[PDB]
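*Asks:* Below are the structure tokens for one structure; questions will follow.
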Protein chains: 2
Amino acid sequence: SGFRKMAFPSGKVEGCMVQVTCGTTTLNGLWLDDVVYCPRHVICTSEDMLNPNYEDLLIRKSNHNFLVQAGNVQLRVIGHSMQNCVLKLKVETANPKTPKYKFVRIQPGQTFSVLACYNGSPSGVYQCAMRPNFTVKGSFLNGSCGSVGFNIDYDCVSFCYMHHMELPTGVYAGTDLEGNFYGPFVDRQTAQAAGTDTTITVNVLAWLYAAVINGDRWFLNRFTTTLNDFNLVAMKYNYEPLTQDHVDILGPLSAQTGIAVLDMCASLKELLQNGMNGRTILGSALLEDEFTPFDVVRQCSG
Amino acid sequence: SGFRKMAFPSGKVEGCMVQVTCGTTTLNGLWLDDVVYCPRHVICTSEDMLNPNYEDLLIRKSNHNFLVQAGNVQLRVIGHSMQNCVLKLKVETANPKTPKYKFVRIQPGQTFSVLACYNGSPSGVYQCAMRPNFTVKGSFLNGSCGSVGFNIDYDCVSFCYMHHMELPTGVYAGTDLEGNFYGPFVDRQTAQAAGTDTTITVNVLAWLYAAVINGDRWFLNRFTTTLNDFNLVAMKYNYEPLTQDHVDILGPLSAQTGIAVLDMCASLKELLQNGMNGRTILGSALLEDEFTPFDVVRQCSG
Ligand SMILES: [Cl-]
């Protein structure tokens, strides 16, 4: 037995993190080849953030209004340009630590690692999920902005998230590395509703498989259910509906444990209806939804 | 609001991890200057592990029985030697990625990051605590051995743990980087009792401060207590006794929140006696003890 929330090793991302300063605002930037990527709101004053015209604000700014440090190395900004909500600062020097990378837009319920940074220096790494309502439940203090989320696939760093905003309701929102927000959010200090979150049903089932593999079996019961029966119970408890694609994705875990996916759904159903009766599963007293089936396979097979 | 279990960035440790093979056994090694450190049990056969004489087993082994890979780079073992339970393999080449480092022996209830590795390749990073019974509740699959725990202080990687054993009771045990086990454990496949674990009282109080700072206040009550009153309740619920040193260490968190340490103990007391009544604190339904006061300060101040 043994199963923890695991982040990807952060070394490949650490050598890409820089410090971006505009006026009283300093936050984080991502230096890949000759381009530093950061939130375009670095160019805003506390005042501007209320109702920014980023076209007109970006026109008033000059190269030299951007102060980009990497440890010591002051990097010289030789151009500035806007892609949706991300600022691209062109610099004189191509990062010699630039890993093999792609930019990807992930789906809701997928996980990624965040390298949490303050003034362009890495502080910590943690594992996150994209909530179904396209928010992130994270740790971002006041200069955490422009910190990035990522996955490592074979030899390639897949950058999927850049941190932009804390919402007045104390949740986080941000963009892909092309500057398109996840969810309905805008880079403006206004009231913005996240709307109803749900629990990532396929993740909870992945985690129940993780629990069986690590010896935790009390919640296995003598029932199956159909997808319809289950989804009627899911909808009552604000669980995401389960699709046949979800059942297909859980197949290997099914095969490893000899427990059919609908058998495990019948377990989940009872846990939703009667709670845990004061017991725990993998040392937790609530149902965990921030492990994907892929995360559980990786950790339960190396 | 926002508070997650955070590991240290792992980049400085990633460039030190190698693959060590002896016979059918391959595990992980830590390459600092011209020395690879791994568990001495790499030299054991499944059979030997039952009752190993490591002096006599190490004498039969030659340099060339040790196969040490770093990515590609086959490293040539030019000597082999034993310090308590750690094997030091001398190699021809000094790691050009050797960070500034120290070896430290941590106390029970302190935290550290583990870079979890399989065949000398980093898989993941997670935050751990040294349990009061000197075990680690972690994720170590069958080639996770020789993976290391560490802290980063200013510019210095402080290596504090090397993974050696899973105990038949499914918990983990290992050594400092001088090869002295934490706790009563030996590197022999026998039955070994961990003995009674307790909850790290000072950590739970640190985490209740974290909860107040991030807006979670339902459990604040109108009571104080003395250290004696509290420790009588602690001992019943297998909590570590709280000392004046513990109260001293929580001072800054006390000052930040305007809540006296004994006031928070009076909160903890009620939570131990009546449970949570089906509520949560920082999204958890049980009391968390794997954040130190130092971890909470770092995360609630950058
Ligand atoms: Cl919990």
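Sequence positions for chain B are given in Swiss-Prot numbering; the residues included correspond to 3264-3565, in order.
Determined via X-ray crystallography, 2.0 Å.
Cβ atoms here come from the backbone N, Cα and C positions, even for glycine.
According to Swiss-Prot, the feature active site, for 3CL-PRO activity maps to B:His3304, B:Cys3408. Swiss-Prot documents B:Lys3353 to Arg as a naturally occurring variant and attaches the note In strain: Beta/B.1.351. What Swiss-Prot notes for the natural variant B:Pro3395 to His is this: In strain: Omicron/BA.1, Omicron/BA.2, Omicron/BA.2.12.1, Omicron/BA.2.75, Omicron/BA.4, Omicron/BA.5, Omicron/BQ.1.1, Omicron/XBB.1.5, Omicron/EG.5.1. The note that Swiss-Prot attaches to the natural variant B:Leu3468 to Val is: In strain: Zeta/P.2.
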*Asks:* Work out the three-state DSSP category of B:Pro3395 (variant position).
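*Replies:* DSSP call for B:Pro3395 (variant position): coil, neither helix nor strand.
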*Asks:* What Cα-Cα separation, expressed in whole Å, is found between B:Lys3353 (variant position) and B:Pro3395 (variant position)?
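*Replies:* That comes out at 34 Å between the alpha carbons.
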*Asks:* Can you grab the distance from B:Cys3408 (active site, for 3CL-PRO activity) over to B:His3304 (active site, for 3CL-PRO activity)? Cα atoms, rounded to a whole Å.
*Replies:* 10
*Asks:* Taking DSSP three-state, what's B:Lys3353 (variant position) in: helix, strand or coil?
*Replies:* strand
*Asks:* Please list residues from the chain of B:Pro3395 (variant position) whose Cβ is under 8 angstroms from its Cβ, counting only those at least six apart in sequence.
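*Replies:* Counting only residues 6 or more apart in sequence, the Cβ neighbours of B:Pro3395 (variant position) under 8 Å are B:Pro3371, B:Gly3372, B:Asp3460, B:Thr3461, B:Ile3463, B:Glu3503.
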*Asks:* I'm trying to understand the geometry here, so how far is the Cα atom of B:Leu3468 (variant position) from the Cα atom of B:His3304 (active site, for 3CL-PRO activity), in Å to the nearest whole number?
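*Replies:* The separation of the Cα atoms works out to 39 Å.
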*Asks:* If you run the three-state DSSP split on B:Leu3468 (variant position), which class comes out?
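*Replies:* In the DSSP reduction, B:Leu3468 (variant position) maps to helix.
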*Asks:* Taking DSSP as the reference, which of helix, strand or coil describes B:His3304 (active site, for 3CL-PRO activity)?
*Replies:* helix
*Asks:* Counting across all protein chains shown, how many other Cβ atoms sit within 10 Å of the Cβ of B:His3304 (active site, for 3CL-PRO activity)?
*Replies:* 23
*Asks:* So, in DSSP terms, is B:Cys3408 (active site, for 3CL-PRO activity) helix, strand, or coil?
*Replies:* coil
